[PDB]
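Some notes on the structure that comes next.
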Protein chains: 2
Amino acid sequence: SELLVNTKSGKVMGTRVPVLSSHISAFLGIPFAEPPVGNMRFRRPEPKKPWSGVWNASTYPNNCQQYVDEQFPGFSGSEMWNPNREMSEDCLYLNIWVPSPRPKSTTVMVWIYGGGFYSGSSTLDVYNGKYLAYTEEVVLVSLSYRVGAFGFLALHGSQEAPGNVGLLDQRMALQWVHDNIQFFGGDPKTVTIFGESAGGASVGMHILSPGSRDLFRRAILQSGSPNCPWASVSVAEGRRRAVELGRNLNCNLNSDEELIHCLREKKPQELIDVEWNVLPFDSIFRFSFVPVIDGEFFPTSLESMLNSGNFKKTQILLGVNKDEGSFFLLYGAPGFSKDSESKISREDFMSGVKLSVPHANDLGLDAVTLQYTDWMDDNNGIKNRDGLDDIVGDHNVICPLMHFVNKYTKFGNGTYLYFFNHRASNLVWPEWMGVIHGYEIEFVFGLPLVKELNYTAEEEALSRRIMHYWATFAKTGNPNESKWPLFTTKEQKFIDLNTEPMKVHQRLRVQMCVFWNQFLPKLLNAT
Amino acid sequence: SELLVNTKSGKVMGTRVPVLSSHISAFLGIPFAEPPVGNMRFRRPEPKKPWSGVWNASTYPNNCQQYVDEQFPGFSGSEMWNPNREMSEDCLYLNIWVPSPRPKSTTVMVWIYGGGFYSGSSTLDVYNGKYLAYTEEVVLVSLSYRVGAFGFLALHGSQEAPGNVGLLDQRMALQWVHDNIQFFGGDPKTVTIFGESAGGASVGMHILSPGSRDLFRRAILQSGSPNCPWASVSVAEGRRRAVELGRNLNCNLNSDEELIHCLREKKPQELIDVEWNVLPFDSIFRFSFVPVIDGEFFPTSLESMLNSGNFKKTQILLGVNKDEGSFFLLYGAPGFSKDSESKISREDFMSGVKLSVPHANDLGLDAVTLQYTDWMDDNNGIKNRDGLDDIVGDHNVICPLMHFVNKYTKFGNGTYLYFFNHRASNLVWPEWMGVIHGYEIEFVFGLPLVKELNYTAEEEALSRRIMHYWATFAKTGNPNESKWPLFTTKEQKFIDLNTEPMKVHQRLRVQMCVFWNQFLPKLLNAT
Ligand SMILES: C[N+](C)(C)CCCCCCCCCC[N+](C)(C)C
Ligand SMILES: C[N+](C)(C)CCCCCCCCCC[N+](C)(C)C
């Protein structure tokens, strides 16, 4: 009946969820792989054997085991993104929000959430799919994927904990969407995978892996590229980090199989607890367990792939927002504090840049400084603050994205790039942080439609323009039905996406992105 | 009588020269050393044995042998600075312009002319001392010094052609000024040596050499520092260049004494002719025979001296003008032409920067480009033009000067720094060149007082403000009798010197001078 569909796995009973002045049918919690518990820890996802009877998809699923942030307890700003259902190793499920009436076959959008590859959840409130589904008539599915040690440990030649198992969890959720979205009214021939931060970086990874390209149509990447420094380690480094974690649990490190066993016997939180004492340096915006470029999955280095066009060739929509840096600076660079108007000193500035470009040599730090300091007022505390805010942002999201944009527009079927720079009116974070990495999401998912949560009317509107551009891109292959230009390697146009009449501009962070994407590398290459 | 003074060398008969509505006494051509002809070529200056009878100092002296510029014949812009009396190896003389009435004892200013150490003359019309002497009542002496191969050849251990003989010619003219200016009304206890380009760079050299410090009071350096890349070679390089020149004359290069002999037998123009085929690279703003840092004269590297305060400690007045680069670019960088509005291409730009930073490695050129290009419009022909104009200027005069300013203000008795940026109204050079290296001189020497040569009234005035600041500094030790701040290593003030109400500003070319004076060196040091 409307809330009871039959899929190749079995029947599933969903629910009606109100949305604005109406309803939608929601199927929360459909399983798609087997609970990777115990022995299966660190193994690739197995597909979920089909069921009898009707499965009750009316409750969001457990969240995955992950790091919970207690830096600013109760503060909604932090809590927003913390997991909200009990964490469980068993956590591989989907959530689908369909219209009522169930459409015949409509556009589908799959949201891969981000969170540095160490956290994240489907069930967050800011990832509530009902508003988008409802307003644009699309089906929306959110997926879960294993994050962290559990999702990205990577003892290379050991089939017991090869890398990227969490990446495959994404791919398996994509396949089930393919094979069964049809019974939900969706059109498998037009599914768009979207995602922010590590989700937007996972999205591009699937555009590059041979095996995933076929499972989706087009993609939308938000503040992420597969090539962002923090999203990938070499094989070696992944080994390196798993003996190091091996040591923080006092595991047997002889027989590699024993490493795997030892960890497979520790309880989840132990691993969560020592999860960060394994990184190799003092660094801000750098995470411990991430995708390894293993050869399988990613045939070869992403630079080669990018360089040769070896990747899916659809059109994409991607963008960056004004203050990417802030969050990391706040939570990790000395001098910054929520509550202060964090004017940095030149002392803490030079401390700051080291945390930001952790791999740079001294000469390299010199180059960075020279680029980001205002010599004409070399200690203006606030300028020092904002300058680090750009050093982290540029180096960690804007520049790697403009790289991917630039390489992929030579072989893809169209690129739409946005620059978001609106500060929501009801943000709880301090003004200095600006347009934080993460705050565009709430607009994309329609929370400014809910009156109860106090946004301003122009934000309601900005949220509608966005959701439209998004859904309209998700089918048409293009975002406008004024015209948002295509990005092109000549006069590289993009638009600002805010509450004022969109304006096309050209060459995003060009001067700085030359430094980061070309200069620095060549300098660190020499010496 | 007024035109016939008696000096420790003998008597000298000068002349009355009109100046404005009056006269002055002029003593042109007094000898101060022995004509360094033939056998004495390349030897140190001998002092001039005294004479009997009265010497007739009423005619300017011969000019020194040197390179004459025929790039734009007849064009006054070029011709201005070309030698105007027959060139002669015999060319060591002074010119003194005294008031009428002869003062008892007044301030003295000695003008050491510049010209890249390969050219220059006392007798130029733009170096006519009468207007300054007249208006400010100072005695003004101009000196000649041997330039070029003849002045700076440098077969290190050979007393027959040790280096810097031309530098010593300056010093000997300083001594005679010391010992005899008194009979001309000047006060030996208050002589200021001033000079532009290589003169302003020679001036600072004397502030550093042990032996010259005592011969003058204070100094004024215009577009020059002793430490400008082009003003000094190592001992080695000076050797290197003299065998190379040895070869262009097909000299015997075995016995070093034979090298010296061979050259001592070639006629002057042969040496002038091959004078440039000895430099070691393709470069703009770099000259062949220059001061060697030989240990004697300059005890040690100038960086040490600067670094330790080992130098005379008076107050100085120095400055730079807006478009230093232009002249060299015009005469030596591809794309530029008098007559064109020289918009450069990115092709000729990258050719340009190589000529400008001839010692840089590729990475280094990369660094320069990154700093001087507008990535947001990376091929705007005019921006490429002006950007090279700053690369040459900064690297060759502004930055080395701000270095010397900064080091010397920690131990000197006061520093007054100006930035000249007025375009004379009657300049003959094309507008693109702007405030050319060299054009402030005409203001300092009072040519805007002469109506016949068409300047505008505000320029007349600017010329008077200047001549005053200059003479007033030459006695007082300070330029103003509104107040032009002292330069200080904190809020490094300077003023613009132009036809509008002078404004103090701070930190001249600070962002760029960090790159050149600190960044680059460290990068070229690593690799
Ligand atoms: C990306 N979204 C917007 C979805 C969530 C980001 C939440 C704050 C991000 C910075 C904190 C990094 C913390 C790492 N530790 C706690 C280990 C310092
Ligand atoms: C400095 N002052 C203003 C006094 C005279 C400079 C005259 C033009 C300077 C640039 C030409 C360099 C030429 C070198 N060669 C001819 C060898 C290319």
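We're sticking with Swiss-Prot numbering for chain B, so the shown stretch reads 25-505, 511-556, in order.
Every residue, even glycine, has its Cβ placed from backbone N, Cα and C.
Neighbour count (other Cβ atoms within 10 Å of the Cβ, all protein chains): 27 for B:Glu220 (mutagenesis position). Experimental mutagenesis is annotated in Swiss-Prot for B:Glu220 to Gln or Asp, with the remark: Decrease in activity.
Here the residue is the original one, while Swiss-Prot reports the published mutagenesis B:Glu220 to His with the comment Loss of activity. B:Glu220 (mutagenesis position) carries a strand DSSP state (E or B).
The 10 Å shell around the Cβ of B:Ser221 (mutagenesis position) contains 26 further Cβ atoms across the protein chains shown. B:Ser221 to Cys appears in Swiss-Prot as a published mutagenesis result, with the remark: Loss of activity.
Record note (Swiss-Prot), mutagenesis B:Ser221 to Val: Loss of activity. The unchanged residue is displayed.
According to Swiss-Prot, the feature active site, acyl-ester intermediate maps to B:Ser221.
The active site, charge relay system feature in Swiss-Prot is assigned to B:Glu348 (among others). Non-local contacts of B:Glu348 (active site, charge relay system) by the CB criterion (under 8 A, 6+ apart in sequence, same chain) comprise B:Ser247, B:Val416, B:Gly417, B:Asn420, B:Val421, B:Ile422, B:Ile460, B:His461.
Here B:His446 (mutagenesis position) comes close to B:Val459, B:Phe467, B:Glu483, B:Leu486, B:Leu526, B:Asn527, B:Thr528: these same-chain residues lie at least six apart in sequence, with C-beta atoms under 8 angstroms from its C-beta. Among the mutagenesis entries in Swiss-Prot is B:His446 to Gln, noted as: Almost no loss of activity.
For B:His461 (active site, charge relay system), the count of additional Cβ atoms within 10 Å of its Cβ stands at 28 [all protein chains shown]. What Swiss-Prot lists as active site, charge relay system is B:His461 (among others).
Once the 5 unmodelled residues between B:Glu505 and B:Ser511 are set aside, the endpoints remain 10 angstrom apart, Cα to Cα.
Checking the recorded positions B:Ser221, B:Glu348, B:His446 against ligand 2 with a 6 Å cutoff on the Cβ atom leaves B:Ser221, in sequence order.
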